[PDB]
Amino acid sequence: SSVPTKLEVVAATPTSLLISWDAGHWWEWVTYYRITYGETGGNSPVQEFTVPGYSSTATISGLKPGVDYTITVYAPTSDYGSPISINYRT
Amino acid sequence: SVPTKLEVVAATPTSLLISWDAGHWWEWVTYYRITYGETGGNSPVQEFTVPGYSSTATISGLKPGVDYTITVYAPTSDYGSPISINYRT
Amino acid sequence: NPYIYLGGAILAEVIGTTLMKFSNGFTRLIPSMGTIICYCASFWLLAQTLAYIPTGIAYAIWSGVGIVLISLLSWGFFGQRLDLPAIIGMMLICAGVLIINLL
Amino acid sequence: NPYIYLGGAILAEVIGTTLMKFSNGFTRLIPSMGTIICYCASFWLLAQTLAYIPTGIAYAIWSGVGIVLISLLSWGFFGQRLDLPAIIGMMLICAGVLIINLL
């Protein structure tokens, strides 16, 4: 019973990934989602960027092919719910 | 009052790098609009806008040998009359 | 006629303030959009009124009716009263506003 | 703590309105930027100080200290002194603030 839901990879690419999620109901829409992505066998930090809260899709570029990555989508605060995180191998 | 001293720094047969005195801090405007067209006018002219903190602007896509008229307008006519000059590439 | 645009700008700002309590620090989309729209509406109405109605009169009616409206909406959504000594101190400030405005 | 951020939003707003009077039709860059930063800060400051203090309670202290600092900064060094027998009304506003401030 939280935001967001259904974190899935729409389109893939050896260097890029297009992802989306269920932003929830209109009262559940936030003003900004921050997205965090990095190597799943983390040796180094997690690149994060924010995106306006009226969009449910986001594109990530500059990935190294063959490497498995972790992608997590957060909320402005922890009050909306726990962030959703998935894995994908480019 | 502003802008002031509109002159063409660099000049290529197809491009003109112009500059002006943007004023001085507490008299900086939000934006200037720069109009450049043929000195006679075949049918239209050309024009763009530049943020207020900038004092220079480049004008590309011109024809060699043609004399152009370049005018710079303040956001409103309250700052003074727009300054206009001429140049032949 | 301009007194009607004033009260509308008052109500618009009242609605904007009540919608801001719903925005959770501008972190909920739609309440945050509602506050921006309501304040832009009160901006446009107030600018149309100031061309006719004097400024000191506009603020006096604004602060008075505004204090009443958002206090009654703060009480109608998440009610409270004299959390600290005085509700009469609220209208006491309102009276202190009305003097240095009209007088 | 919450009344500190309320007074900070009051100060940020007053600075924004004064910079708007100095700026022309939102055309002078630096003061117009200042107004935007100030209104951005004030609205974010008031939003985060609204969850602690009641809305109508915050509305009064907001309007009160505002015009206090407005007439103060006006008479301060950008002219003005008019309606002089009304500083009592400023003391009224401060009185209404105190009976609602941490007492």
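Numbers in chain D track Swiss-Prot; the residues on display, in order, are 2-104.
Cβ coordinates are placed from backbone N, Cα and C, and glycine is handled just like the others.
Under DSSP, D:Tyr6 (mutagenesis position) is assigned to a helix (H, G or I) in the three-state scheme. For D:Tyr6 (mutagenesis position), the same-chain residues 6+ apart in sequence whose C-beta sits under 8 angstroms from its C-beta are D:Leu46, D:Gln49, D:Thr50. Experimental mutagenesis is annotated in Swiss-Prot for D:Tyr6 to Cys, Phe or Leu, with the remark: No effect on resistance to toxicants.
Taking Cβ-Cβ distances under 8 Å and a sequence gap of 6 or more within the same chain, the neighbours of D:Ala10 (mutagenesis position) are D:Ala42, D:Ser43, D:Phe44, D:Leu46, D:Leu47, D:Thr50, D:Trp63. Quoted from Swiss-Prot, the note on mutagenesis experiment D:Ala10 to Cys is: Still binds substrate, with lower affinity. Resistance to toxicants is abolished.
Among the mutagenesis entries in Swiss-Prot is D:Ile11 to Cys, noted as: Still binds substrate, with lower affinity. Resistance to toxicants is abolished. Counting every protein chain shown, the number of other Cβ atoms lying within 10 Å of the Cβ of D:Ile11 (mutagenesis position) is 23.
Sequence-distant contacts (6 or more apart, same chain, Cβ under 8 Å) of D:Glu14 (mutagenesis position) comprise D:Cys39, D:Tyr40, D:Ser43, D:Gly67. One mutagenesis experiment catalogued in Swiss-Prot, D:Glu14 to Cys, is accompanied by this note: No substrate binding. No transport activity. Resistance to toxicants is abolished.
Note on D:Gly17 (mutagenesis position): other Cβ atoms within 10 Å of its Cβ, all shown chains, come to 21. What Swiss-Prot says about the mutagenesis result for D:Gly17 to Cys is this: No substrate binding. Resistance to toxicants is abolished.
Experimental mutagenesis at this site is recorded by Swiss-Prot as D:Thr18 to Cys, annotated: Still binds substrate, with lower affinity. Resistance to toxicants is abolished. Cβ neighbours of D:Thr18 (mutagenesis position) (same chain, under 8 Å, six or more residues apart in sequence): D:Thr36, D:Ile71.
For the published mutagenesis D:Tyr40 to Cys, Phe, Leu, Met, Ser, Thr or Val, Swiss-Prot gives the following note: Modifies substrate specificity. D:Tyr40 (mutagenesis position): 18 other CB atoms within 10 A of its CB, across all protein chains.
A coil conformation is recorded for D:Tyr53 (mutagenesis position) in the three-state DSSP classification, outside any helix or strand. Annotation of the mutagenesis experiment D:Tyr53 to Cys in Swiss-Prot: No effect on resistance to toxicants.
In the three-state DSSP reading, D:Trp63 (mutagenesis position) counts as helix. Record note (Swiss-Prot), mutagenesis D:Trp63 to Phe: Still binds substrate, with two-fold reduction in substrate affinity. Resistance to toxicants is abolished. The unchanged residue is displayed.
In Swiss-Prot, a published mutagenesis experiment is listed as D:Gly67 to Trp, annotated Major destabilizing effect on the dimer form.
Between the candidate mutagenesis positions, D:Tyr53, D:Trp63, the densest Cβ environment within 10 Å is the one around D:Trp63. Across the structure, D:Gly17 (mutagenesis position) and D:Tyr53 (mutagenesis position) are spaced 24 Å apart at their Cα atoms. Residue environment of D:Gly67 (mutagenesis position) contains 21 other Cβ atoms, counted within 10 Å of its Cβ in all protein chains.
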